[PDB]
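Novice: Could you have a look at this structure, given as structure tokens, before my questions?
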Number of protein chains: 2
Amino acid sequence: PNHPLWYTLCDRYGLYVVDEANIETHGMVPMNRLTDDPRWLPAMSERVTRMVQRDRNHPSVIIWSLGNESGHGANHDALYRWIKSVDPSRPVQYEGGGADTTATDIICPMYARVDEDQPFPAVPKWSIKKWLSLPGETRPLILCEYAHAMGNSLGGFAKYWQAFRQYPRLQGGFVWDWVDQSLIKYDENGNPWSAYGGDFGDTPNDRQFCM
Amino acid sequence: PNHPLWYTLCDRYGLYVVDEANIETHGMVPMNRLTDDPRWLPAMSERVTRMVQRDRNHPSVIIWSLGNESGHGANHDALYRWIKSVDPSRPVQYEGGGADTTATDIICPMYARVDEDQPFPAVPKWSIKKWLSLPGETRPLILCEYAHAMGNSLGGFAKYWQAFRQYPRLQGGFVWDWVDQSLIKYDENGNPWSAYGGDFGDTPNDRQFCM
Ligand code: NA
Ligand code: NA
Ligand code: NA
Ligand code: NA
């Protein structure tokens, strides 16, 4: 959840917002180790419930998200249902556990490609065109993350947009991402420069992946 | 419906058969002028019911077809339901009226392309990939006709098969078609030559379109 003024500004200038609970357990092995554990349900519930309690009156918020990269666990299903029960006015989405679980109203993959399947074990990233028409599938598809804009990037961006326009149920996506997470450091002469992972003695680090 | 030996040969050699009622009113304006008319229901009914009565014991017959290129009329819906009642063991398909009407268990377009939409008024031929995922659409898609093999043709055949293999609900199609409908004529020396439309003084005719 963002600074409260953000939602007010989105209300007034006009931007659709996905409000997302402060839950990410990416580093766990497997990714759902905590989110499938009922002992972590209380901590998780608070991050979801208190977000909804705060932001539910903002028109800009159109979709609730259960967090990010925390696999798929029983705690997600419980909290998905909690939100649907308390606020039926907004769809709930969540990408974890393969982007099309029982904890999401929207197929919301990250970095699924337009035409190319990436058939990973358990959590495949289908071609977005293909994903829509899998046997039994009826949900809209909106990429929670796509077109990773790291450095000299966004090659093939046009391919996504051609598909979005051609396919009714391909309803767009959210580019990753808005702003380089660089930090200003100063050299011996007091001149500013842009720093990334590792430049503060931080180790282990993931270098330029923050930009 | 074919010569009765055909189904016995398909039973024994092993080919899947779509058995199709002898009903085509292609030249009507509009195409459903007769098939929407209750006065033509008795005539149409006999072409459907007597085919089913003749051929229902052949295992090679896996799908019933209501005919071809006759638009979509109320008579089709009635006969669709008749078959579903008397023989629940086989799906019923029919392409007329846009290939995805209420008279068909299978989206069965003719000459719908793999990636390119042809948005004709009333009876669009969507890209087959796009067609599967149209809002609310759940049926399998099998082209009743595709890859028109007229003369030097079948360009882009691989594009269909790549799509068929990638998309579970794209379950193939029937190439148009098996054999050239050329006829034998003889020159002054008794030498045979292949003839097409118009070669018999027949007019109006559609020339080489029979091949
Ligand atoms: Na779309
Ligand atoms: Na990053
Ligand atoms: Na297929
Ligand atoms: Na022809």
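So for chain A, numbering is Swiss-Prot's, and the shown residues are 394-604, in order.
In case you wondered, yes, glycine gets a Cβ from its N, Cα and C as well.
Swiss-Prot lists these features:
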type	residues	note
BINDING	A:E417, A:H419, A:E462	Mg(2+) 1 binding site
MUTAGEN	A:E462 to H	Slowly inactivates galactosidase activity by reducing the binding of magnesium. It increases binding specificity
ACT_SITE	A:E462	active site, proton donor
MUTAGEN	A:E538 to Q	10000-fold decrease in the beta-galactosidase activity
ACT_SITE	A:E538	active site, nucleophile
MUTAGEN	A:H541 to E, F or N	Poorly reactive with galactosyl substrates. Less stable to heat than wild-type
BINDING	A:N598	Mg(2+) 2 binding site
MUTAGEN	A:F602 to A	Decreases the stability of the loop 794-804
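I'd like these features described in context: how deep, what's nearby, how far apart.
Specialist: For A:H419 (Mg(2+) 1 binding site), other Cβ atoms within 10 Å of its Cβ number 10.
In this structure, A:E462 (mutagenesis position) belongs to neither helix nor strand by DSSP; it is coil. Other C-beta atoms found within 10 angstroms of the C-beta of A:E462 (mutagenesis position) number 15, with every protein chain shown included.
According to its DSSP assignment, A:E538 (mutagenesis position) is in a strand.
Other Cβ atoms within 10 Å of the Cβ of A:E538 (mutagenesis position), summed over all protein chains shown, number 18.
Its Cβ placed at the centre, A:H541 (mutagenesis position) has 14 other Cβ atoms within 10 Å.
The 10 Å shell around the Cβ of A:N598 (Mg(2+) 2 binding site) contains 14 further Cβ atoms across the protein chains shown.
Listed in sequence order, A:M543, A:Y589, A:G590 are the same-chain residues six or more apart from A:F602 (mutagenesis position) with CB atoms under 8 A from its CB.
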Novice: Sorry to bug you, but what's the C-alpha spacing from A:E462 (mutagenesis position) to A:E417 (Mg(2+) 1 binding site), rounded to the closest Å?
Specialist: 6
Novice: Quick one: which of the mutagenesis positions (A:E538, A:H541, A:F602) have their CB closer than 6 Å to ligand 2?
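Specialist: Cβ < 6 Å from ligand 2, in sequence order: A:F602.
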Novice: Whole-number Å only: compute the distance from the Cα of A:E462 (mutagenesis position) to the Cα of A:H419 (Mg(2+) 1 binding site).
Specialist: 5
Novice: Please list, in sequence order, every residue of the chain apart from A:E417, A:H419, A:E462 whose Cβ lies within 8 Å of the Cβ centroid of the Mg(2+) 1 site.
Specialist: A:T418, A:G420, A:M424, A:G460, A:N461, A:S463, A:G489
